[PDB]
Amino acid sequence: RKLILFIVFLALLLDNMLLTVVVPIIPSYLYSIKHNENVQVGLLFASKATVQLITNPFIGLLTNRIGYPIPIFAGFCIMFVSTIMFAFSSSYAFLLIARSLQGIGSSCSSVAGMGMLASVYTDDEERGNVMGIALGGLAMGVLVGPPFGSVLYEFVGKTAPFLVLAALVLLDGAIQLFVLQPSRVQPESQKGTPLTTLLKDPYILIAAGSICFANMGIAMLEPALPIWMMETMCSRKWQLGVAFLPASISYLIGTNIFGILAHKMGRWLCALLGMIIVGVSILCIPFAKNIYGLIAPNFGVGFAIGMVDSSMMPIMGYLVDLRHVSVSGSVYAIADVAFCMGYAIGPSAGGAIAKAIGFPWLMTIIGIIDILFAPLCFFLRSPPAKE
Ligand SMILES: NCCc1c[nH]c2ccc(O)cc12
């Protein structure tokens, strides 16, 4: 009963460590191998997000029809396959294929783990608060990602970070012996309202846009910042990956402090501050001309993204309880689609803008748009009811 929480937390951890061990390796590796590369790196990064966004409805169908453990085992297999593909392949196409597979793997793991965790814990009084461990699986994975993918990549080469990640994925899959079997036909029943009907509501879009933009900021920063750092003569030792470390250590505290303080000031008055602080603190990024000049803006970016996560995650459900037939899956689907839309559109537009007009202007434009988006949170003061 307890071990499912740890298993889903670890399966999110080993997915979102994989998601961010790529950012220091593949950009620099493709920069080196060719000695305008953004036109390819951006799409190589956006493939995972577009694949997960496409795949989510079908895995939802699979979970509704024939149960949760099957997609969990599928995701467990796909994560190891993608990791072993990263550890060995060199050509661009066979990195793109693995990043494509990682999208289906992330979809399976996230959706099925959320569903089965909700099923085991059932009622709100426990499950609703326990759900916040998803963010704790997010934060530590993102924290160990860049340092582990950079330091050992400097010390013992390309294959080491993915090799040691696979050494953990195999252990996690062996611990999953208790549930998953070669042959399992499993039951499930119908609940809730589908996303395609929920997003038809224009009011929920106002809340989804905040988290979408707050993640799109970092999703555009991710493909380009290593290239920008390489252009300004940065190294790998304590330099190439550690630049992302303050953002992670700040995210750890952002998901906790204002998560505790939410109700004390109004969650919309915290979402507004998170949005504005993201917009302001990504403007300071282009103007830093030294590695130690990037510590200050990242310590704000991570904190502000955590402040938006821990102040929008309950809200997407608080409204859905007031307007539509609600279930845990319908609550999580909004957040997952809002995450994936940003993580897909960000790199796709970045790989064009940063190459046609430049990276600092891309960050400035995103910051200004994020700042100007803030007044839209005025509407969440109180939503009116409906039939
Ligand atoms: N896809 C960007 C991953 C990433 C790198 N550094 C980060 C810092 C905080 C965060 O939430 C996420 C990240």
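Chain A is numbered as in Swiss-Prot; shown residues: 19-53, 126-477, in order.
Method reported for this entry: electron microscopy, 3.7 Å.
Cβ coordinates come from backbone N, Cα and C, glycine included.
Here Swiss-Prot flags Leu228, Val232, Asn305, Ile308, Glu312, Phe334, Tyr341, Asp399, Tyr433 as serotonin binding site. Contacts of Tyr433 (serotonin binding site) defined by a Cβ separation under 8 A and a same-chain sequence distance of 6+ are given as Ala136, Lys138, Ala139, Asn305, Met306, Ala309, in order along the sequence.
In Swiss-Prot, a published mutagenesis experiment is listed as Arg189 to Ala, annotated Abolishes binding to dihydrotetrabenazine. Abolishes serotonin uptake. Of all Cβ atoms in the protein chains displayed, 24 besides its own lie within 10 Å of the Cβ of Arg189 (mutagenesis position). Annotation note: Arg189 (mutagenesis position) sits in a helical segment as assigned by DSSP.
Within the same chain, residues at least 6 positions away in sequence whose Cβ sits under 8 Å from that of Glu312 (mutagenesis position) are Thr38, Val41, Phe135, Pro437. Quoted from Swiss-Prot, the note on mutagenesis experiment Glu312 to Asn is: Abolishes dopamine uptake.
Secondary structure at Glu312 (mutagenesis position), as computed by DSSP, is helix. Quoted from Swiss-Prot, the note on the mutagenesis of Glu312 to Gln is: Abolishes dopamine uptake. Abolishes serotonin uptake. Reduces binding to dihydrotetrabenazine. Abolishes serotonin uptake.
Under its mutagenesis annotations, Swiss-Prot gives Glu312 to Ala the following note: Abolishes binding to dihydrotetrabenazine. Abolishes dopamine uptake. Abolishes serotonin uptake.
Sequence-distant neighbours of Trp318 (mutagenesis position) (same chain, 6+ residues apart, CB-CB distance under 8 A): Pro376, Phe449. Under its mutagenesis annotations, Swiss-Prot gives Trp318 to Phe the following note: Reduces binding to dihydrotetrabenazine. Reduces serotonin uptake.
Experimental mutagenesis is annotated in Swiss-Prot for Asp426 to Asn, with the remark: Abolishes dopamine uptake. Abolishes serotonin uptake. Secondary structure from DSSP puts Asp426 (mutagenesis position) in a helix.
Cβ-based neighbour count (10 Å, all protein chains) for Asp426 (mutagenesis position) stands at 19. Less than 6 Å separates the Cβ from ligand 1 in the case of none of the recorded positions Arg189, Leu228, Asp426, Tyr433.
Flanking an unmodelled stretch of 72 residues, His53 and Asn126 have Cα atoms 12 Å from one another. Sequence-distant contacts of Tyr341 (serotonin binding site), defined as residues of its own chain at least six apart whose C-beta falls under 8 angstroms from its C-beta, comprise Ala229, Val232, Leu233, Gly392, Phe393, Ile395, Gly396.
If you draw a 10 Å sphere around the CB of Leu228 (serotonin binding site), it holds 21 other CB atoms from the protein chains shown.
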